Amino acid sequence: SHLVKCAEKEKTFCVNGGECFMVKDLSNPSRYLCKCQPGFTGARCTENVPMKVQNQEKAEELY
């Protein structure tokens, strides 16, 4: 059940720099495990989420 890196055809399975791996064991089809970037959600790590206090746009988080 080792985390072997997804082949190029599959590395796109997780986006936004999501480091795609696959649980290498002779049971599952190709069950994925993606070490996604801090502040992403969804199966494919498609939707970004608050990295900062991403709501206080007035606060000096933007600039």
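Here chain A follows Swiss-Prot for its numbers: 177-239, in order, are the residues you see.
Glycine is treated like the rest: Cβ placed from N, Cα and C.
Positions annotated as domain 'EGF-like' by Swiss-Prot, on the basis of sequence analysis: 178-222. Mutagenesis annotation in Swiss-Prot: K181 to E, described as Defective in integrin-binding and in inducing ERBB3 phosphorylation; when associated with or without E-185 or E-187. No effect on ERBB3-binding, defective in integrin-binding and in ternary complex formation with ERBB3 and integrins, and defective in inducing NRG1-ERBB signaling; when associated with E-185 and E-187; the structure shown retains the original residue. While the structure shown retains the original residue, Swiss-Prot records the mutagenesis experiment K185 to E with this note: Defective in integrin-binding and in inducing ERBB3 phosphorylation; when associated with or without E-181 or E-187. No effect on ERBB3-binding, defective in integrin-binding and in ternary complex formation with ERBB3 and integrins, and defective in inducing NRG1-ERBB signaling; when associated with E-181 and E-187. Under the heading of mutagenesis, Swiss-Prot lists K187 to E and annotates it as follows: Defective in integrin-binding and in inducing ERBB3 phosphorylation; when associated with or without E-181 or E-185. No effect on ERBB3-binding, defective in integrin-binding and in ternary complex formation with ERBB3 and integrins, and defective in inducing NRG1-ERBB signaling; when associated with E-181 and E-185.
Across the range of the domain 'EGF-like' (178-222), the DSSP-based residue counts are 4 helix, 16 strand, 25 coil. For the mutagenesis positions given as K181, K185, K187, the lowest number of other CB atoms within 10 Å of the residue's CB is seen at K185. A separation of roughly 8 Å, to the nearest angstrom, links the Cα atoms of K187 (mutagenesis position) and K181 (mutagenesis position).
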